[PDB]
Structures are given as structure tokens and as C-alpha cells.
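Peer 1: Sharing a structure with you now.
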Amino acid sequence: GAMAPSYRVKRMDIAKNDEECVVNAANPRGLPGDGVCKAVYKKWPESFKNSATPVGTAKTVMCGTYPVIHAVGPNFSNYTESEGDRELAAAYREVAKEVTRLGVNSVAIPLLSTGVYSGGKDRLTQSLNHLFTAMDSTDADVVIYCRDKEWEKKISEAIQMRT
Ligand SMILES: OCc1cccc2c1OCCO2
Ligand SMILES: OCc1cccc2c1OCCO2
Ligand SMILES: [Cl-]
Ligand SMILES: [Cl-]
Ligand SMILES: [Cl-]
């Protein structure tokens with residue numbers, strides 16, 4: 001575990017993370033995809049061997065000795081708000097189990113279902129709160145990766161509020 005487990009946020013490509021493992025915002029079929037998933041495919045293509053897994057689950061595949069945790073958030077274009085919320089919560093709980101099993105001291109994580117799976121809604125708070133519910137009981141350093149400057153400020157504020 002980390003000496004003083006923390007949350008941090010960085011605005012940069014998650015493929016250039018400084019953590020001991022990465023969470024991919026994966027699709028259920030283990031395809032290269034777009035956004036975070038395509039950056040992860042470019043950086044760790046070996047991690048997409050038998051990475052297909054259902055919505056609401058996480059499957060880890062090693063790239064050398066570096067773990068890639070494929071986490072499948074719901075596409076809110078297809079799920080009801082109620083069922084999508086349940087699957088999004090579940091995906092993060094499976095990420096917490098994998099992070100724990102791997103024995104890493106740190107993990108790089110994107111906000112699941114906030115891009116092309118968002119169904120055109122802002123889900124920063126929804127996705128971040130499910131991330132916290134899952135990861136609060138873990139002792140890994142968590143570093144959240146985002147693209148947008150306004151999201152960086154809102155994520156930083158949400159972390160500092162609980163402190
Ligand atoms: O530009 C900042 C930035 C932030 C997050 C992800 C990015 C990125 O740049 C292009 C590659 O992907
Ligand atoms: O455009 C989305 C995207 C693409 C590539 C890497 C990213 C990322 O967003 C979160 C931070 O890491
Ligand atoms: Cl970058
Ligand atoms: Cl997404
Ligand atoms: Cl973002």
C-alpha cells in the first residue's frame with residue numbers, strides 16, 4: 001500500500017501515467033475503440049489479448065509486467081439512467097477488487113462513461129462519486145486523468161472538499 005493513500009488529478013494522456021497500473025475505459029469486445037481506449041491500445045496493444053468482458057466488469061491483462069485493468073462502463077445511449085447508474089457503480093467496484101488483488105501501490109484511472117458512453121450528458125459528479133465509493137477502502141495512490149481544463153478544476157475541488 002501507499003504510505004499515506006491519496007487522490008490526485010492530472011490533465012494529460014493516461015498513456016503517459018506515472019503509476020504502477022492503468023485502468024482502460026474499455027468496450028465490452030476488447031476492440032481498439034476511440035478516446036482513452038485507443039491511446040491505451042497504442043501504448044499496450046499486448047494487453048488486448050482476450051480482454052473482452054461484460055458491462056459492469058473489469059478484466060486485467062498484463063503487458064509485460066505492467067497491468068492493464070479493462071473496465072467496461074455502460075453506454076448511456078443504450079441503458080436507462082437507473083440501470084446505467086447501477087452498471088457504472090459496479091464497474092468501479094470490480095476495479096477496486098483488481099487493484100487490491102494486484103498489490104499495486106498506485107493506479108491511473110479515467111472517469112468511466114463520461115465521453116462517448118455519456119449519452120450526451122455531463123456525468124463528472126456521477127462517475128467521480130462512484131469512483132470514490134469503490135476506491136475509498138483501497139490503499140493505492142489514485143491518480144485521475146482528464147482532458148478538459150474545467151474538469152481538472154472540478155475534480156481537484158471535489159477531492160479537496162473531502163480533505
Ligand atoms: O492536450 C492535453 C491532453 C490531455 C489529455 C489527453 C490528451 C491530451 O493531449 C493529446 C493527447 O491526449
Ligand atoms: O479524449 C479522451 C482521452 C484520450 C486519450 C487519453 C485520455 C483521454 O481522456 C482522459 C485522459 O486520457
Ligand atoms: Cl498529454
Ligand atoms: Cl466513455
Ligand atoms: Cl475530461
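Each position is counted from 1, following the chain as shown.
The backbone N, Cα and C atoms fix where each Cβ goes, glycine too.
Pasting the feature list from Swiss-Prot:
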- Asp13, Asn27, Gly35, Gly115, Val116, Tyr117: ADP-D-ribose binding site (BINDING)
- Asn27 to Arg or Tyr (Swiss-Prot position 1357): Almost complete loss of mono-ADP-ribosylhydrolase activity (MUTAGEN)
- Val36 to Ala (Swiss-Prot position 1366): Partial loss of mono-ADP-ribosylhydrolase activity (MUTAGEN)
- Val36 to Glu or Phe (Swiss-Prot position 1366): Almost complete loss of mono-ADP-ribosylhydrolase activity (MUTAGEN)
- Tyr117 to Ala (Swiss-Prot position 1447): Partial loss of mono-ADP-ribosylhydrolase activity; complete loss of ADP-ribose 1'' phosphate phosphatase activity (MUTAGEN)
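Walk me through the surroundings of each of these features.
Peer 2: Secondary structure at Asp13 (ADP-D-ribose binding site), as computed by DSSP, is coil. Shown in sequence order, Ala39, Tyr145 are the residues of the chain, 6+ apart in sequence, with a C-beta less than 8 angstroms from the C-beta of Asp13 (ADP-D-ribose binding site).
In sequence order, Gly33, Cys37, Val72 are the residues near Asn27 (mutagenesis position), counting only same-chain partners six or more apart with C-beta under 8 A. DSSP assigns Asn27 (mutagenesis position) to coil in the three-state reduction, outside any helix or strand.
In sequence order, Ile14, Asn24, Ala25, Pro110, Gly115, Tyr145 are the residues near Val36 (mutagenesis position), counting only same-chain partners six or more apart with C-beta under 8 A.
DSSP classifies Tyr117 (mutagenesis position) as coil under the three-state reduction.
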Peer 1: Including all protein chains displayed, how many Cβ atoms other than that of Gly115 (ADP-D-ribose binding site) lie within 10 Å of its Cβ?
Peer 2: 16
Peer 1: Under 8 Å between C-beta atoms and at least six apart in sequence, can you list the same-chain neighbours of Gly35 (ADP-D-ribose binding site), or say none if there are none?
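Peer 2: Sequence-distant Cβ neighbours: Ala25, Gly115, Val116.
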Peer 1: What residues, ordered by sequence, lie under 8 A Cβ-to-Cβ from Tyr117 (mutagenesis position) and sit at least six positions away in the same chain?
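Peer 2: In sequence order, the residues whose Cβ lies under 8 Å from that of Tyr117 (mutagenesis position) (at least 6 apart) are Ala25, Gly73, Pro74, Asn75, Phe76, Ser77.
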Peer 1: Going by DSSP, give the three-state secondary structure for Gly35 (ADP-D-ribose binding site).
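Peer 2: Once the DSSP labels are grouped into three classes, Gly35 (ADP-D-ribose binding site) ends up as coil.
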